[PDB]
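Engineer: Sharing a structure with you now.
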Amino acid sequence: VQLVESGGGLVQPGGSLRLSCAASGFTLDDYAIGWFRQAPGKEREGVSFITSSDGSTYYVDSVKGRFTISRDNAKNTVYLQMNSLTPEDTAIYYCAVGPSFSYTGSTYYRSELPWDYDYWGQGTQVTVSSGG
Amino acid sequence: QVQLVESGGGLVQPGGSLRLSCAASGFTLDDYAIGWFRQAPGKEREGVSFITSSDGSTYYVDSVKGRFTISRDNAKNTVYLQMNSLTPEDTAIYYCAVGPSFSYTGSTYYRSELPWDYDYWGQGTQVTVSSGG
Amino acid sequence: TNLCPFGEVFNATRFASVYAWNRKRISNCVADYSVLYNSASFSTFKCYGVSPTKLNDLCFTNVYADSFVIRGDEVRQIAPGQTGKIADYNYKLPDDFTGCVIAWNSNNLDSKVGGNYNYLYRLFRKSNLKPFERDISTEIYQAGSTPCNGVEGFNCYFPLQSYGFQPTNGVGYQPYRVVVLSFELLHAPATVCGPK
Amino acid sequence: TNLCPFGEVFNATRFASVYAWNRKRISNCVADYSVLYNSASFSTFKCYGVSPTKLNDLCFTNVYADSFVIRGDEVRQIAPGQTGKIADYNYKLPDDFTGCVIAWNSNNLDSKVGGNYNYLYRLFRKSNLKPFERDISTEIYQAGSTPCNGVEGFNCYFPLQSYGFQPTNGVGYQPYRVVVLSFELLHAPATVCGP
């Protein structure tokens, strides 16, 4: 299982940025995908998750509304759309493959803990600075 | 299976002497490189004392140099870390790491201050040094 | 319309230790599941064999709630078909398990400056625990050939191990309160059902 | 008594990136190994197939020093018979390797408030690198069936990946300067020897 992250970069406050996590070697729909945010010197914190294979999504209160996570089966890529970005959202973002719904009995799976998710991908830095 | 059991630890007065014993089971202590690690609350584990070579050569970090002595007992299959002149700054959780085997690899001298390098880990034992109590 | 006492289980001042987890059987009440899945307080929500939206329609004979406090790393261990020290010797979940495991961070409530060592977990046990089995016996663990004879000694260790639970501890080491919901329909009558 | 230029290798203002590691061949000098193992500055010191005390007596035809900066987690990867992304696609160590790998923390030197993105590592490569082989080519990596054709696109990614290297980053993410010493006696004359 290989995860490739795309997007990220310097953004002005209030900017809209889209992050794409490539999926290879597994079916995206079966697994539960959770996006994680890591602040410098801090543990990774979950922001948006694919709770169910049906496509139900849960957003943390901090990122609720502003952040929308979408899954494209045809391209086998999961897209996280970030809007109204703020300086507090400057951190490294990760995508987690998670447990497979089909293999396990799980119907709803969401976790904010990095250890729970089975697989990890390289981080992509997203920086929002008013000064530049 | 490799199992590590830690012994000792507790409240100590400043300048107190405490001995920490890490039990070893399922492997030969001499072959592997044993490194003691100290974890401060909210901080990554930091190596303090290590068994660099199978011969028994030991390396101590400058902070713990002299005060901390690490000894290996083959007969009891336990590695002992002796701590002397303890200070409040030494209040942290202490771990013992099995490390890579010298015989299996080509390593003759092995020491690392990074937790990831060491192959195996054992449960931590809290050591607290407080002047107040 | 007598609501099931979910708040009592979730909003409990005292939670049992991992080694002796507290089980509460809930029945003969109209269970409200909406509050559980509509609340963002819970850090981790996992449902196995059941769907949270579907829970309201479904009727279950009995519901079992298991309450314990564990480290952040240990939260992963408590799942069906997952191997961990906590799973092996403290709390065991059946592979064929229907229910939802809910975990939320309790760092502020269960961490003090000295550290909360009241919570204990069974580091050593003779055999892996069978599913939904609780071991509370405090007997010195024997590892070497020599008999412990009830006295602490070399190669003999007390099973229970304290949790540091400092406030400044990292998220992995921070205390996490976990409530595990088990839904059983084996009994012929159905009582809890849901909200109508 | 012309000492070998160990200080130049270890005390170097600029260190090469992981993908294009810098190799320096040292010979025809009296190498002093005592300073390396008598210094507590190095966080990690590993010797494979050689003993640091015995190094002074031993004579080697050539010594190769490899300098690169890696993350704290990646330090574990660079070892004989160890599998990692850095090992697989950036720097590869032979299983039958004689030498010492030395790593020390360089957080203060190589971290700036904005972050030092100059250092790069090869995230994607077609095949695992053979031991002591350096790949510097910057060609777009192809993963899907569709040809990249030299243009960045979906399923086509630039191999090099920047390192955040922030000052506040954790010890695992902090930059670590690593010097790998390779001792070769295959050549018939012995030059470096010791003190």
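Here chain C follows Swiss-Prot for its numbers: 333-528, in order, are the residues you see.
Header entry for method reads electron microscopy, 2.9 Å.
Every residue, even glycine, has its Cβ placed from backbone N, Cα and C.
These came from Swiss-Prot, pasted as-is:
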DOMAIN    C:334-527  domain 'BetaCoV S1-CTD'
MUTAGEN   C:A475 to V  Increased resistance to neutralizing antibodies
MUTAGEN   C:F490 to L  Increased resistance to neutralizing antibodies and human covalescent sera neutralization
MUTAGEN   C:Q493 to N  Reduced host ACE2-binding affinity in vitro
VARIANT   C:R346 to K  In strain: Mu/B.1.621
VARIANT   C:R346 to T  In strain: Omicron/BQ.1.1, Omicron/XBB.1.5, Omicron/EG.5.1
VARIANT   C:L368 to I  In strain: Omicron/XBB.1.5, Omicron/EG.5.1
VARIANT   C:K417 to N  In strain: Beta/B.1.351, Omicron/BA.1, Omicron/BA.2, Omicron/BA.2.12.1, Omicron/BA.2.75, Omicron/BA.4, Omicron/BA.5, Omicron/BQ.1.1, Omicron/XBB.1.5, Omicron/EG.5.1; May enhance affinity to human ACE2 receptor
Engineer: What's the CA-CA gap between C:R346 (variant position) and C:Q493 (mutagenesis position) in angstrom, rounded?
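Structural biologist: Here the two Cα atoms are 19 Å apart.
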Engineer: To which of the recorded positions C:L368, C:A475 does the lowest count of other Cβ atoms within 10 Å belong?
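Structural biologist: Minimum Cβ neighbour count within 10 Å, taken over the recorded positions C:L368, C:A475, occurs at C:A475.
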Engineer: Which of C:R346, C:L368, C:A475, C:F490 (recorded positions) reach within a Cβ distance of under 8 Å of chain B?
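Structural biologist: The answer, in sequence order, is C:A475.
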Engineer: Under 8 Å Cβ to Cβ from C:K417 (variant position), same chain, six or more residues apart: give me those in sequence order, or none if nothing qualifies.
Structural biologist: C:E406, C:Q409, C:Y453, C:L455
Engineer: Tell me whether C:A475 (mutagenesis position) sits in a helix, a strand or coil according to DSSP.
Structural biologist: coil
Engineer: Hey, which of the recorded positions C:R346, C:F490 is the loneliest by Cβ count within 10 Å?
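Structural biologist: Selected from the recorded positions C:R346, C:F490 on minimum Cβ neighbours within 10 Å: C:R346.
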Engineer: Just counting, how many other CB atoms are there within 10 A of the CB of C:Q493 (mutagenesis position)?
Structural biologist: 20
Engineer: For C:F490 (mutagenesis position) and C:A475 (mutagenesis position), what Cα-Cα distance in Å is obtained after rounding to a whole number?
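Structural biologist: Roughly 11 Å, rounded to the nearest whole number.
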